[PDB]
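This report refers to the structure that appears directly beneath it.
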Amino acid sequence: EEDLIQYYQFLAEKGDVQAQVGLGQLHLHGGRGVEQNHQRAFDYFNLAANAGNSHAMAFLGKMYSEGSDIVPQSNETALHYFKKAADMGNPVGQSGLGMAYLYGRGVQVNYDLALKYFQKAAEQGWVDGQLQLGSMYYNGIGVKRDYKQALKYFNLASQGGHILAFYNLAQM
Amino acid sequence: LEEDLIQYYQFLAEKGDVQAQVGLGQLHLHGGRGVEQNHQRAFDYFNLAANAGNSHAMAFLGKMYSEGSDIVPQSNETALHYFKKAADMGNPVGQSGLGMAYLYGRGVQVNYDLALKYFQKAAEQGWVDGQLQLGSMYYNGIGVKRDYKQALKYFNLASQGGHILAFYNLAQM
């Protein structure tokens, strides 16, 4: 079991992008056998992102949107990354741009754009995108109020994004 | 007021809403948010929705038929009927159903080629179980020659909850 973690660090060192992102995330939270390190997380994420991995880009965007002493907070490079991610089209990126257009974070407030981004994320099962979309329907922000739309997306979010999510969690 | 929503769903299912029939069916199948475990109402909702063309309803039926109960008397041949209807429509649960069927010759002749290809189709869709089956086959060289790295890829996917982003979703379920 320890060998599997070291094997992964080995494959990541040799350019396995999947391994870089996976490990990046485990250091970001502390994991299977992995001790938590934001340093190692940011470094892995830069590796995979420079290789073009959309998930890595989005993780960076997050770390810049919510800055620590290792990654100092900056909404401008968080935007840079959410936009690279979203172009490809990663739901986390789509959500990020969504928030930016909803609240004018580094961009002019634009409710249609927000709406379309949250919808794109929401379709891909991204619970947050669904929550955001639900709020906009509930509060009639991007659109005219539809409590039932809100109900649909809130329901999806509560199921974990998809009716089958339970079963994936049932084995995790 | 959650009860009012459960009743609102009962209302929508009763008026032909396929999603609501399937959703409530699932809640009755396991026992859930405000809902009592009831295999009978589960089976009725699943039949209602399957007749309407819903792949999830079909797959659920396939499941309670491969795995018999007192309500649903076991028949892996109709379990196969439904897994095949679901799989025809891209449903990962169905695809996985055929996969098991071919892996272990349940109501069908053993065929590792088919098991492997059905598990691939389901795994592609983030379905943790299909990823596990596929991983097992590569790891123990069942359908093909042992491919430790393939095995590893799918085990990793499974361990992440089917997708690297899955943890973030499943944390809010």
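By Swiss-Prot numbering, chain B shows 352-524, in order.
Note that Cβ sites are derived from N, Cα and C of the backbone, with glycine treated the same way.
Quick look at what Swiss-Prot lists:
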type: MUTAGEN; residues: B:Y519 to A; note: Abolishes homodimerization; when associated with 515-A-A-516
type: MUTAGEN; residues: B:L521 to A; note: Abolishes homodimerization
Item to check | Protein Cβ atoms within 10 Å of B:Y519 (mutagenesis position), excluding its own | outcome: 18
Checklist outcome for this item: Here the 10 Å Cβ neighbour count for B:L521 (mutagenesis position) comes out at 20
